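Enquirer: There's a structure below that I have some questions on.
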Amino acid sequence: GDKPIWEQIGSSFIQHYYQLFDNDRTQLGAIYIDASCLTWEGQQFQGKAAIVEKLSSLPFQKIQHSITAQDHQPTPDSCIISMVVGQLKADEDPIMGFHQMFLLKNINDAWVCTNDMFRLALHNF
Amino acid sequence: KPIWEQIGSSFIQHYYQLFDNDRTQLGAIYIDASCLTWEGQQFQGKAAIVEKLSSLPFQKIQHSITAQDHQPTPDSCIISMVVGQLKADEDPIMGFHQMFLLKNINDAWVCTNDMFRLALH
């Protein structure tokens, strides 16, 4: 009928997440649940509480993301899985590349994030 | 190391070993209803997947993993995320991103979802 639902939901989710991320990361708790997991630069965080503290604690003042590419697929358990590739610009730091992954689940008529993995692309020096 | 990391690590080892050696044998780690997104293009089902992979235009390929992250999901699956480099034949080294969703079926771990993307300079 045109665009599959996972494409629609994934895309809108991604957009909403970065907007929140780029304007007020303290509001990020809304997209996670207690059983959510976050791996940020190789470090794992379990649970909404620990996740939000971590993200709230980043030393950036101004952050801006840019998506180069996003891919979405439905999973067998009816979840939505997405892979994002893009660039980040924080404060006066140099532009960095990153990759992000999200696993979405519909809970209570709502799509929430149960798994989030983020890793920066390092410059080969 | 946590259980999920042990499984993820092995799977990837398995995957790239096959990829780099006998890619026509990759079917072994997929299921009939597997899904592959390769550079933005979708390949649905084992048969489509295998053809696609077997058909890549190079003869020799080699991968190297720069970083690998693994997580367990609430529904018993495992998500494996990798960043790396590869060299195919005589082409220059290219950066890449790959992600896998692993499921335990019939007592073994298989890949149900696979997403691959080359990095841009």
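Chain A is numbered as in Swiss-Prot; the shown residues are, in order, 2-126.
Structure method, as recorded: X-ray crystallography, 2.3 Å.
Just so it is clear, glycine is given a Cβ too, placed from its N, Cα and C backbone atoms.
Per Swiss-Prot, the features are:
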type	residues	note
MUTAGEN	A:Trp7 to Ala	No effect on interaction with GDP-bound RAN. Decreased interaction with nucleoporins. Decreased localization to the nuclear pore complex. Decreased GDP-bound RAN and other proteins nuclear import
DOMAIN	A:10-121	domain 'NTF2'
MUTAGEN	A:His66 to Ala	Loss of interaction with GDP-bound RAN. No effect on interaction with nucleoporins. Decreased proteins nuclear import
MUTAGEN	A:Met102 to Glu	Decreased homodimerization
MUTAGEN	A:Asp117 to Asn	Decreased interaction with GDP-bound RAN. No effect on interaction with nucleoporins. No effect on proteins nuclear import
MUTAGEN	A:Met118 to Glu	Loss of homodimerization. Decreased interaction with GDP-bound RAN. Decreased interaction with nucleoporins. Decreased localization to the nuclear pore complex
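Have a look at these and tell me how they're positioned relative to everything else.
Expert: Long-range Cβ neighbours of A:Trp7 (mutagenesis position) (same chain, at least 6 residues apart, Cβ-Cβ under 8 Å): A:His73, A:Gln74, A:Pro75, A:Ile81.
Neighbour count (other Cβ atoms within 10 Å of the Cβ, all protein chains): 18 for A:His66 (mutagenesis position).
For A:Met102 (mutagenesis position), other Cβ atoms within 10 Å of its Cβ number 23.
Annotation note: A:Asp117 (mutagenesis position) sits in a strand segment as assigned by DSSP.
All protein chains shown were included, and the count of other CB atoms within 10 Å of the CB of A:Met118 (mutagenesis position) stands at 24.
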Enquirer: I'd like to know which mutagenesis positions lie near chain B: of A:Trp7, A:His66, A:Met102, A:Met118, which have a CB under 8 A from one of its CB atoms?
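Expert: Among the mutagenesis positions A:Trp7, A:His66, A:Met102, A:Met118, the ones whose Cβ sits under 8 Å from a Cβ of chain B are A:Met102, A:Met118.
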Enquirer: How big is the gap, in Å, between the Cα of A:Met118 (mutagenesis position) and that of A:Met102 (mutagenesis position), rounded to a whole number?
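Expert: Cα of A:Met118 (mutagenesis position) to Cα of A:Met102 (mutagenesis position) measures 5 Å after rounding.
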Enquirer: Give me the CA-CA distance between A:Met102 (mutagenesis position) and A:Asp117 (mutagenesis position), in Å, as a whole number.
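Expert: Between the Cα atoms of A:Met102 (mutagenesis position) and A:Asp117 (mutagenesis position), the distance comes to 6 Å.
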Enquirer: How many other Cβ atoms are found within 10 Å of the Cβ atom of A:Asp117 (mutagenesis position), counting all protein chains shown?
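Expert: If we count other Cβ atoms within 10 Å of A:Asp117 (mutagenesis position), we arrive at 23.
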Enquirer: Return only the integer: C-alpha distance in Å from A:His66 (mutagenesis position) to A:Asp117 (mutagenesis position).
Expert: 16
